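S.K.: The structure follows.
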Amino acid sequence: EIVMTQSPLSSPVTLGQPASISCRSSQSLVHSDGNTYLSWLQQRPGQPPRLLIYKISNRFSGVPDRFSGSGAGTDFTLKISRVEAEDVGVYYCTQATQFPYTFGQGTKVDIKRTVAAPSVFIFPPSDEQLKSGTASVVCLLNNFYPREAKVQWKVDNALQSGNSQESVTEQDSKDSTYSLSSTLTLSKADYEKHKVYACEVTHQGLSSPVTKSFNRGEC
Amino acid sequence: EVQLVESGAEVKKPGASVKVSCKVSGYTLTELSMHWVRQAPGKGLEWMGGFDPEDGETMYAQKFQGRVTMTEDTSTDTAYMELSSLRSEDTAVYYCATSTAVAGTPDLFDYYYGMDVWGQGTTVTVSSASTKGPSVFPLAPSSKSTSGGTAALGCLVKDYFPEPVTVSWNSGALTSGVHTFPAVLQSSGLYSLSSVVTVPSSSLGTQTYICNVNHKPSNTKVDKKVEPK
Amino acid sequence: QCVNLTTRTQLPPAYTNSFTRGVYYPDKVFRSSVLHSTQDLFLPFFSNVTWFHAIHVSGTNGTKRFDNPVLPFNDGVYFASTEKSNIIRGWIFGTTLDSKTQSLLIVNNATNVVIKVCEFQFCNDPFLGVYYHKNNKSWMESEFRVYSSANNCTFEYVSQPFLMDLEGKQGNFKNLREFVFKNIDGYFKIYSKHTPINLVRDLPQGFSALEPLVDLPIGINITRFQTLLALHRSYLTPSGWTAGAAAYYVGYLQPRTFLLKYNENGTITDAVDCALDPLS
Ligand SMILES: *[C@@H]1O[C@H](CO)[C@@H](O[C@@H]2O[C@H](CO)[C@@H](O[C@@H]3O[C@H](CO)[C@@H](O)[C@H](O)[C@H]3NC(C)=O)[C@H](O)[C@H]2NC(C)=O)[C@H](O)[C@H]1NC(C)=O
Ligand SMILES: *[C@@H]1O[C@H](CO)[C@@H](O[C@@H]2O[C@H](CO)[C@@H](O[C@@H]3O[C@H](CO)[C@@H](O)[C@H](O)[C@H]3NC(C)=O)[C@H](O)[C@H]2NC(C)=O)[C@H](O)[C@H]1NC(C)=O
Ligand SMILES: *[C@@H]1O[C@H](CO)[C@@H](O[C@@H]2O[C@H](CO)[C@@H](O)[C@H](O)[C@H]2NC(C)=O)[C@H](O)[C@H]1NC(C)=O
Ligand SMILES: *[C@@H]1O[C@H](CO)[C@@H](O[C@@H]2O[C@H](CO)[C@@H](O)[C@H](O)[C@H]2NC(C)=O)[C@H](O)[C@H]1NC(C)=O
Ligand SMILES: *[C@@H]1O[C@H](CO)[C@@H](O)[C@H](O)[C@H]1NC(C)=O
Ligand SMILES: *[C@@H]1O[C@H](CO)[C@@H](O)[C@H](O)[C@H]1NC(C)=O
Ligand SMILES: *[C@@H]1O[C@H](CO)[C@@H](O)[C@H](O)[C@H]1NC(C)=O
């Protein structure tokens, strides 16, 4: 069965300028009776994917006419012109031939924000987390990218990695940033023996790594 | 011109069966072709089921063949999809996508393929565990966490399967600088969330903030104060 | 169902003047070349037949106007339309067009005509819907856009369809169909004709011997009627309904006296009305 791909797997575009997503295939998608079947689904975060240019080069009802399809045969291309807000999401490129359909390798776009500096906040385990049987420390890094960044935990200064799970937020609308969190998981016996807790972050957007922490208790 | 209606959440237990429903409105079920599409979380889109405007048959994704069936109640305008012997890796949002079987007039016939309208999803979840309440740990401010351009303040919730929740961090009073994540499924089969809102710095000291940790399936509407520490 | 629609437009119902139309055989007698007079109901000659516009297009951009209002049945109706595409299907004669009274319904459904008399519960804008069924692979014609429910029906007649077209001449034909309905003493009689035509729009000048189709032993009390349109679903073309373009002519009978002239074959020819002018 078919199994195409994508191109930019991202492409944080700029305001007001056009953009280009490039699809691909591994068959010839010209279905019998000669009309090929592409579509360009747009899915917002936390919403169903709507629809955009279906059947190669067309437009769907209510699509605000900035979108343009191109290509034929095996290469295809969507092209937005002079983008703005309200176009941020993922753009799948489903085929519709050979029964067992298949969707594009996925492709997210967003705003083209400059490599700004992150901001670092750390928090320790509450007083009822001290007797919970299992505590935790968070690494509230604010503003960053999920792919070329880097979040590092410094459990009281000693680089301790390998026991962490990561949760990153989306981009903001007023700022179009990217929150970043990490979940250090150790035993109850390890989390009490300490005080000067700190989270040190290194990332491409920062000249020097940050270093924001909190003293167990105090004011 | 078409509206699709979903069917609410469904937490289940491994080995059982689950049936998901989808109500059309605007057109009738005997001129649309339904396709079901999973969304395994944080991943792409996967096809199963569907319908061939040709041969009228209802193909079945090889991946889910002999494991799922699909039936259509054309009287009440709902379509049903029954997945059986649910393994651990089937937690997904299940979309009810459709199109119109042909294109045109009574004069021109194009068997048309694809998906046009996508109906809002239901969220099944397999889990070998049960339902638990909260584990709220109010992440107390700090010395230099506060007294800046903006502060930071949060609560920490681990090892729970209440499913949803809310956070808010108050009663609709706070909404500035709060960053949330997509929870998670620890290796034991439990969740672990951190919701630490970058609040303003000028408001603390005169009025502390509260996380409203409300667990509607567990019915543990605990609202913990987070006194700066 | 019951998807209301109408807009508002309507302007003044375009009037016209049928010259000599609507002479139905006022009996079941075979006759030779004689002169026959008859007091009955007829359409008086040179009358003011109203020209109603159905789905109505306007030179500018799409725009379709809908306006087939219910009309008075008075004592009898001369119905006529040209319509090369079968977009007229039938009529829904009745009293209140609701429950608590019965209603007659004629649908055409071009393989078999079928008539019912139920206590229907019509929408305020009835029409047949045409769609595609995805099984039987064939465009079916479900009638549930007309009425909600049909219970207590006390009749059901089936028969080869009335509106049998032909054309097959790429134009120049236009096949003017006429019908005359009259309802007396607990019966319901329909008279019909199909005629080739070549005039531009309006009624021609010749004679038409409308011979009877049926007679229905009903006994229903009728005082108001309407006409059924067959709108189809639009699909992937940017409600989703409204086929074609249509119009029909309506004019009401009155009791008059005519002097019909028979052929040697047994068919009429020229009808003389006593009442038109002093010469007549
Ligand atoms: C034009 O109108 C006709 C009158 O309604 C339609 O003819 C009949 O349609 C029925 C279904 O719509 C056919 O099946 C019948 O269904 C009932 C339902 O419960 C059964 O009782 C009957 O026994 C069953 N009849 C048979 C023979 O199985 C009728 O067969 C059919 N009659 C004929 C003579 O065709 C036409 O379908 C309609 N035209 C179109 C295009 O829809
Ligand atoms: C088809 O037409 C029928 C003719 O009217 C309707 O049947 C009528 O339903 C009434 C109830 O809604 C019956 O009322 C009964 O009236 C008698 C005397 O009038 C009383 O003694 C009874 O108590 C009373 N029963 C009830 C339950 O109120 C009428 O008798 C009955 N008519 C006949 C001739 O039987 C049907 O309603 C109609 N079909 C539908 C679906 O509405
Ligand atoms: C046939 O039905 C009509 C009802 O539409 C009856 O005609 C008159 O209807 C008006 C309402 O528009 C009533 O106010 C009158 O009272 C009705 N006429 C009479 C004489 O009562 C008509 O009577 C019915 N015919 C029969 C034989 O019952
Ligand atoms: C009816 O009248 C017509 C003309 O007055 C006659 O029909 C013609 O019949 C002859 C047969 O000898 C044909 O060759 C002609 O082509 C017919 N013309 C038309 C217009 O039909 C007929 O004789 C009359 N009598 C009947 C039909 O019984
Ligand atoms: C349209 O139809 C609806 C019922 O479907 C009715 O409530 C409404 O008053 C109607 N409006 C007009 C202008 O006909
Ligand atoms: C037909 O009726 C209209 C009513 O407005 C009138 O103006 C016209 O003169 C009438 N025509 C005839 C031939 O009676
Ligand atoms: C058409 O559909 C009816 C039921 O909807 C079925 O009984 C009949 O066999 C079908 N005919 C064809 C030719 O598919």
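Per Swiss-Prot, chain C residues shown: 14-251, 256-297, in order.
Keep in mind that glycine also has a Cβ here, set from the backbone N, Cα and C atoms.
According to Swiss-Prot, the protein has these features:
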MUTAGEN   C:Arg190 to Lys  Partial loss of biliverdin affinity
MUTAGEN   C:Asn234 to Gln  Increased resistance to neutralizing antibodies
VARIANT   C:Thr76 to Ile  In strain: Lambda/C.37
VARIANT   C:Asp80 to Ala  In strain: Beta/B.1.351
VARIANT   C:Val83 to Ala  In strain: Omicron/XBB.1.5, Omicron/EG.5.1
VARIANT   C:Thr95 to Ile  In strain: Iota/B.1.526, Mu/B.1.621, B.1.1.318, Omicron/BA.1
VARIANT   C:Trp152 to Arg  In strain: Omicron/BA.2.75
VARIANT   C:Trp152 to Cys  In strain: Epsilon/B.1.427/B.1.429; when coupled with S13I induces resistance to NTD antibodies by changing disulfid bond in positions 15-136 to 136-152
VARIANT   C:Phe157 to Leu  In strain: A23.1, Omicron/BA.2.75
VARIANT   C:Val213 to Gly  In strain: Omicron/BA.2, Omicron/BA.2.12.1, Omicron/BA.2.75, Omicron/BA.4, Omicron/BA.5, Omicron/BQ.1.1
VARIANT   C:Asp215 to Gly  In strain: Beta/B.1.351
VARIANT   C:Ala222 to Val  In strain: 20A.EU1
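Each of these features: where is it, how hidden is it, and who are its neighbours?
M.R.: Its Cβ placed at the centre, C:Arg190 (mutagenesis position) has 20 other Cβ atoms within 10 Å. C:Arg190 (mutagenesis position) falls within a strand segment according to DSSP.
Listed in sequence order, C:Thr108, C:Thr114 are the same-chain residues at least 6 apart in sequence whose CB falls under 8 Å from the CB of C:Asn234 (mutagenesis position).
Look at C:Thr76 (variant position): DSSP puts it in coil. With a cut-off of 8 Å between CB atoms and residues at least 6 apart in sequence, the same chain places C:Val70 near C:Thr76 (variant position), listed in sequence order.
C:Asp80 (variant position): 16 other CB atoms within 10 A of its CB, across all protein chains.
Under DSSP, C:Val83 (variant position) is assigned to coil, being neither helix nor strand in the three-state scheme. In sequence order, C:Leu110, C:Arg237, C:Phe238, C:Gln239 are the residues of the chain that are 6 or more apart from C:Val83 (variant position) and have a CB within less than 8 Å of its CB.
Same-chain residues at least 6 positions away in sequence with a Cβ under 8 Å from that of C:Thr95 (variant position) are, in sequence order, C:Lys187, C:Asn188, C:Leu189, C:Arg190, C:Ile210, C:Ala264.
When secondary structure is read from DSSP and collapsed to three states, C:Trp152 (variant position) falls in the coil class. For C:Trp152 (variant position), applying a Cβ distance below 8 Å and a minimum sequence separation of six or more within one chain yields C:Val143, C:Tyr144, C:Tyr145, C:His146, C:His245.
The Cβ neighbour count for C:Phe157 (variant position), using a 10 Å radius and every protein chain shown, is 14.
C:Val213 (variant position) falls within neither a helix nor a strand when secondary structure is assigned with DSSP, and so counts as coil. The Cβ neighbour count for C:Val213 (variant position), using a 10 Å radius and every protein chain shown, is 6.
Its own atom aside, the Cβ of C:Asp215 (variant position) has 14 Cβ atoms within 10 angstroms in the protein chains shown.
The Cβ of C:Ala222 (variant position) lies under 8 Å from the Cβ of C:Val36, C:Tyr37, C:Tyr38, C:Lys206, C:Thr284, C:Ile285, each of these being in the same chain and 6 or more residues away along the sequence. C:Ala222 (variant position) falls within a strand when secondary structure is assigned with DSSP.
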S.K.: Among the recorded positions C:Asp80, C:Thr95, C:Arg190, C:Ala222, which ones place their CB within a distance below 8 Å of a chain B CB?
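M.R.: Among the recorded positions C:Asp80, C:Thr95, C:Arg190, C:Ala222, not one has a Cβ sitting under 8 Å from a Cβ of chain B.
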S.K.: Checking the variant positions C:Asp80, C:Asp215, C:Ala222: which ones have Cβ within under 6 Å of ligand 3?
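M.R.: Cβ under 6 Å from ligand 3: none.
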S.K.: Cα distance, C:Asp80 (variant position) to C:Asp215 (variant position), nearest Å?
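M.R.: Rounded to a whole number, the Cα-Cα distance is 20 Å.
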S.K.: Using DSSP and three states only, what is C:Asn234 (mutagenesis position)?
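M.R.: It is coil.
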S.K.: Hey, how far is C:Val213 (variant position) from C:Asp80 (variant position), Cα to Cα, in Å?
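M.R.: The separation of the Cα atoms works out to 23 Å.
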S.K.: May I ask for the distance between C:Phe157 (variant position) and C:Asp80 (variant position), taken between their Cα atoms and rounded to an integer number of Å?
M.R.: 21
S.K.: In DSSP terms, helix, strand or coil for C:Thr95 (variant position)?
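M.R.: Once the DSSP labels are grouped into three classes, C:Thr95 (variant position) ends up as coil.
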